[PDB]
Amino acid sequence: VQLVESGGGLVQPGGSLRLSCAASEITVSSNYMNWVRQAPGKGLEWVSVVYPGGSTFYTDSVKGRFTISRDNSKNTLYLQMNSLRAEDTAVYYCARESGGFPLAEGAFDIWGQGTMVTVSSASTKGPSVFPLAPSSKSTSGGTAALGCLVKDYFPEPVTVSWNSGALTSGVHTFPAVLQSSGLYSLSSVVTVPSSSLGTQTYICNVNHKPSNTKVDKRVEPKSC
Amino acid sequence: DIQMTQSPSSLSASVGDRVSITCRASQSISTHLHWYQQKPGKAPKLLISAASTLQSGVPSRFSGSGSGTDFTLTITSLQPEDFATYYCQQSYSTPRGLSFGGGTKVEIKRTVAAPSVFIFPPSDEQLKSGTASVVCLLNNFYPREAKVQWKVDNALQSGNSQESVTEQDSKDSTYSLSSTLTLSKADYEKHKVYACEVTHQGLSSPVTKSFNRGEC
Amino acid sequence: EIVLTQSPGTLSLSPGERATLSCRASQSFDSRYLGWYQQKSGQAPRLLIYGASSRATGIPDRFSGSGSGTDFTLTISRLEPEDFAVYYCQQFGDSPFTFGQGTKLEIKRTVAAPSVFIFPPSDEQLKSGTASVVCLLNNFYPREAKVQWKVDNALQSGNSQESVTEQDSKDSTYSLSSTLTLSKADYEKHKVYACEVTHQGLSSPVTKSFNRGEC
Amino acid sequence: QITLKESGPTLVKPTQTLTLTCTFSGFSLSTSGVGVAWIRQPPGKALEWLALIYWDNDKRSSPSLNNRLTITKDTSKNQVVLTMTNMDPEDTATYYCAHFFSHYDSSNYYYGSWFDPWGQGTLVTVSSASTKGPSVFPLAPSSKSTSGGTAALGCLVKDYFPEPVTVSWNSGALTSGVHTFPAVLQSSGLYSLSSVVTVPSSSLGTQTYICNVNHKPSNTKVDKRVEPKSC
Amino acid sequence: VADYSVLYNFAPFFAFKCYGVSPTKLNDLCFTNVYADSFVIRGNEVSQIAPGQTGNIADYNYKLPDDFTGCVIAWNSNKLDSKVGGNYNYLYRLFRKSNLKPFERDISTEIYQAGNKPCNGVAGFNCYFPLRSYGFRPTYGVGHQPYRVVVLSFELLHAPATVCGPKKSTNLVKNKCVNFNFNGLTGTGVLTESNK
Ligand SMILES: *[C@@H]1O[C@H](CO)[C@@H](O)[C@H](O)[C@H]1NC(C)=O
């Protein structure tokens with residue numbers, strides 16, 4: 001059995017999109033098929049269901065706005081969304097209802113891998129990389145920390161690596177966050193001893209795939 | 001309109017400890033609630049069906065019980081890769097009223113780790129564009145709860161700080177905290193010394209970390 | 001299955017004051033499915049409270065009960081010696097319908113040492129081929145009292161039995177009988193049979209002996 | 001006020017099947033909410049319900065004993081038949097049949113459900129043995145002059161079946177300080193008990209002690225004399 | 001003769017909804033046939049019993065015609081169908097392949113083969129029994145408590161009508177100019193004893 005998602009992506013507010021969930025070992029036109037909402041970092045949220053017969057129900061928030069469909073040509077689930085708004089950024093899941101060997105109803109036994117759908121007009125562009133050097137000190141216990149701050153990029157995924165991924169020890173990669181401008185920002189810090197501040201060389205690779213941007217920045221400790 | 005509260009909201013317990021979550025709904029749900037397991041970054045997986053029945057191929061440690069308006073899910077031997085989120089979902093209003101509980105993240109338990117706190121003033125290159133980002137960094141602390149106070153000329157700041165926490169590390173079971181203040185060029189030139197004050201359970205007293213633009 | 005648990009196992013309180021018992025449930029279920037039942041020794045159980053929150057038919061206002069989820073409790077305020085009975089908490093939630101384990105309520109008393117007496121097997125029982133010696137503990141409180149059998153200062157085991165009679169309704173006392181049954185081969189290979197009682201009221205062990213041959 | 005009565009063969013051999021009659025009066029088995037419940041109680045152990053029949057001929061069996069248990073009802077005769085097979089000596093217990101009802105008020109809110117007061121019940125015992133006349137043996141007081149003016153004597157009952165056995169002393173003229181110990185089963189599938197009266201050591205030489213034990217199943221009315229005996 | 005006055009004398013009628021025709025009208029016109037359809041459902045699904053409605057019971061178990069004539073009488077029966085330990089004798093079709101035409105019966109008890117793999121008597125994994133049994137426990141809420149429903153459907157075809165409510169008769173007044181209606185013969189006059 002499998003429920004694979006397809007058609008997700010990023011769209012401006014007020015747009016239209018189609019989601020297709022291909023099903024294997026289970027019949028869309030004979031089972032209880034549910035479209036579920038899940039925000040990044042938040043909890044779940046059921047949206048819509050289609051009964052085996054063909055009758056459909058929608059959650060109160062999106063009543064009159066989503067269109068759920070069953071496709072016998074490819075035993076797939078279709079979802080039509082229009083007039084997209086800023087709250088429509090989340091992962092959608094195609095789930096099977098009334099599943100499980102003991103035959104217990106009310107349950108989402110089988111969950112799809114889920115697809116991203118992000119609705120914003122952030123005008124996808126490149127990043128902005130800023131070094132953060134360790135504070136001017138002698139040793140401070142042999143513990144210095146440097147890092148790269150990525151600011152004003154859109155959209156995810158972005159990748160930050162140290163020394164082509166060879167410098168991973170003691171590396172904290174803060175998950176990205178959203179500002180009021182629709183852009184994104186994260187921090188990536190790495191700790192090295194204060195003695196090693198001036199001995200080894202340090203590089204920082206910031207790759208933005210959707211905008212096709214590569215940045216190499218040398219983070220070098222600064223004095224005062 | 002079926003509202004579920006899950007207790008505890010966060011349940012930190014070491015491996016092999018018998019843990020027990022409770023879910024409470026407003027109006028009676030009886031047996032029409034189910035327990036699912038979702039990993040961070042993975043789709044949910046069903047664990048407890050019929051509010052009492054274990055699934056097929058699932059370990060026998062899990063046990064779903066409770067009835068009326070209080071429901072319980074207990075894991076007798078929480079093995080190391082069980083640290084996920086658990087959700088309680090009612091099916092009483094299964095036509096339209098499908099709602100979920102908050103969900104409890106299970107986090108690996110370690111000794112108290114004292115964070116290291118560092119100051120990152122904005123680079124001059126970033127100042128050249130009119131944006132100044134000041135970072136307070138806290139590393140290797142446990143538990144997750146920690147407090148940062150942004151002092152500008154011995155005055156507290158709020159409502160304009162971007163705060164992020166990294167997922168629990170797989171080696172030292174610790175956390176990572178980044179607090180960011182973004183200000184305009186005139187605001188950055190309007191003050192001299194900026195500091196971040198840190199309060200954590202691994203620190204007996206809150207610690208100040210300060211820096212001056214005139215000095216550096 | 002949902003397991004119930006009465007607490008404590010045996011409650012000892014004098015008539016007049018408030019007596020309170022607890023009943024806890026392994027699993028959760030609604031309040032209305034628990035019932036408090038009352039039964040006397042060798043007597044049919046009688047319905048005390050239905051729903052565990054509303055009095056049954058004809059129940060005096062002294063009886064009361066309250067609880068939620070998996071923890072209920074029952075209380076009797078003005079209890080009389082005849083009201084001292086066994087109370088059970090039983091679930092109506094799901095089959096099987098199981099009661100409590102039974103908690104005995106007894107009248108408190110000053111700790112009194114039991115009078116201890118001996119009873120050798122009679123001659124007719126000796127001629128029967130199997131003998132039984134019985135020694136009696138009388139007029140003691142509480143019921144528990146440790147009893148030992150010995151034959152020429154040898155710890156006998158596995159061949160003795162104990163019988164306890166219900167609490168006396170007059171002096172709040174008890175009676176215990178220790179019976180040791182033997183065959184002729186073991187009966188006629190020693191001299192003295194003794195039984196030892198230890199009790200709260202007895203500051204020291206009390207062993208009493210008798211020789212079959214001399215008496 | 002409803003009358004409940006239970007009947008059936010009190011002596012049944014092991015690994016066999018027995019049938020129990022329950023008769024009820026004051027209510028009929030054609031009313032909504034009415035049920036008949038069959039319950040077993042081991043001697044000294046916790047209560048344990050077994051079976052239920054509703055007014056609509058729908059029956060509930062205990063999941064631990066539903067294999068060999070049947071309960072049936074007869075509204076016309078106010079009759080209940082409980083058939084239970086494959087008894088074993090441990091099934092020596094007390095059997096009861098009682099009423100089940102529930103309470104509703106103006107919305108059927110179900111203000112709980114209860115049992116009515118139970119019937120008399122029947123002490124049903126299981127044993128692969130033969131009826132044996134009880135043997136009475138005198139337990140005489142030890143030879144003592146005063147001993148504080150306190151002494152004890154009695155009669156021990158052995159080798160009887162089944163329970164109970166009735167004991168009387170001095171034709172009912174001696175019931176002060178008398179302990180009638182409950183019956184004790186020995187290791188050979190056979191029972192024992194005693195009846196002990198406490199009398200002063202100064203009352204031994206003036207009062208004769210006679211004990212009468214009556215055992216209807218064995219039809220034994222045994223009178224035994226207990227006298228003080230000297231060493 | 002169908003006296004509907006016995007309807008109101010019955011239970012409180014948690015739902016008593018009449019479609020198209022009014023309750024005060026159906027005691028006047030005279031139908032040719034009546035169908036009384038009785039069953040037991042949950043309180044949540046009582047609204048599902050209506051012309052042109054959707055839901056589990058509306059789709060697969062009992063579908064009213066879009067021009068249904070008559071009405072629905074539902075009332076709680078928590079006194080009867082509530083049993084301790086759950087009453088597991090009231091079933092309903094949870095799985096179905098299609099939607100029933102109005103006033104249709106689906107009593108087939110087979111394994112629902114809703115997956116690619118057939119069952120043919122094997123109730124394993126993707127092999128479900130469509131009949132789920134209600135709990136109807138006494139402690140269940142109003143939505144999940146058992147409710148009895150009777151749907152009355154009326155047929156007024158070209159065949160002669162033989163089912164309709166009773167007709168009242170007054171006293172008998174003689175030797176006075178009155179207006180009379182004798183079995184539909186309507187006139188005015190003075191009624192007198194006769195020897196015809
Ligand atoms: C039968 O139904 C009528 C309806 O009016 C009601 O008056 C009567 O009480 C009912 N009888 C029984 C035995 O329920």
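Indices start at 1 and increase along the chain as displayed.
Heads up, header says this was done by electron microscopy, 2.8 Å.
Even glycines carry a Cβ here, placed using N, Cα and C.
Here is what Swiss-Prot records for this protein:
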VARIANT   E:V84 to P (Swiss-Prot position 445)  In strain: Omicron/XBB.1.5, Omicron/EG.5.1
VARIANT   E:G85 to S (Swiss-Prot position 446)  In strain: Omicron/BA.1, Omicron/BA.2.75, Omicron/XBB.1.5, Omicron/EG.5.1
MUTAGEN   E:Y92 to F (Swiss-Prot position 453)  Decreased HLA binding to NF9 epitope. Increased binding affinity to human ACE2
VARIANT   E:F95 to L (Swiss-Prot position 456)  In strain: Omicron/EG.5.1
MUTAGEN   E:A114 to V (Swiss-Prot position 475)  Increased resistance to neutralizing antibodies
MUTAGEN   E:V122 to A (Swiss-Prot position 483)  Increased resistance to neutralizing antibodies
VARIANT   E:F125 to P (Swiss-Prot position 486)  In strain: Omicron/XBB.1.5, Omicron/EG.5.1
MUTAGEN   E:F129 to L (Swiss-Prot position 490)  Increased resistance to neutralizing antibodies and human covalescent sera neutralization
VARIANT   E:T186 to K (Swiss-Prot position 547)  In strain: Omicron/BA.1
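Features recorded in Swiss-Prot, as mapped to the structure shown.
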residue	record	DSSP (3 states)
E:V84	variant position	coil
E:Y92	mutagenesis position	strand
E:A114	mutagenesis position	coil
E:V122	mutagenesis position	coil
E:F129	mutagenesis position	coil
E:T186	variant position	strand
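Taking 8 Å as the upper bound (exclusive) on CB-CB distance to chain B, the recorded positions E:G85, E:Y92, E:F95, E:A114, E:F129 give none. Rounded to a whole number, the C-alpha distance linking E:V122 (mutagenesis position) with E:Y92 (mutagenesis position) is 21 angstrom. Of E:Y92, E:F95, E:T186, listed as recorded positions, none is near chain D by the criterion of a Cβ under 8 Å from one of its Cβ atoms. Rounded to the nearest whole angstrom, the C-alpha distance between E:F129 (mutagenesis position) and E:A114 (mutagenesis position) is 11.
Around E:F125 (variant position), the same-chain residues at least 6 positions away in sequence with a Cβ under 8 Å from its Cβ are E:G115, E:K117. Candidate recorded positions E:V84, E:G85, E:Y92, E:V122, E:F125 yield E:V84, E:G85 as lying near chain C, with Cβ-Cβ distance under 8 angstroms.
Chain A comes within the C-beta cut-off of under 8 angstroms for the following of the recorded positions E:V84, E:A114, E:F125, E:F129: E:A114, E:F125, E:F129. When the alpha carbons of E:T186 (variant position) and E:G85 (variant position) are compared, the span between them is 64 angstrom. In this structure the alpha carbons, written CA, of E:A114 (mutagenesis position) and E:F95 (variant position) are 9 Å apart. For the pair E:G85 (variant position) and E:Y92 (mutagenesis position), the Cα-Cα distance reads 19 Å. Between the alpha carbons (Cα) of E:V84 (variant position) and E:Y92 (mutagenesis position) lies a span of roughly 20 Å.
Under 8 Å, Cβ to Cβ, and six or more positions away along its own chain, E:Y92 (mutagenesis position) finds E:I41, E:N56, E:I57, E:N61, E:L131, E:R132, E:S133, E:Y134. Fewest other C-beta atoms within 10 Å: among the recorded positions E:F95, E:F129, that description fits E:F129.
Summary: among the recorded positions (E:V84, E:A114, E:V122), the fewest other C-beta atoms within 10 A of the C-beta are counted at E:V122. Cβ-based crowding with a 10 Å cutoff singles out E:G85 as the top-ranked of the variant positions E:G85, E:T186.
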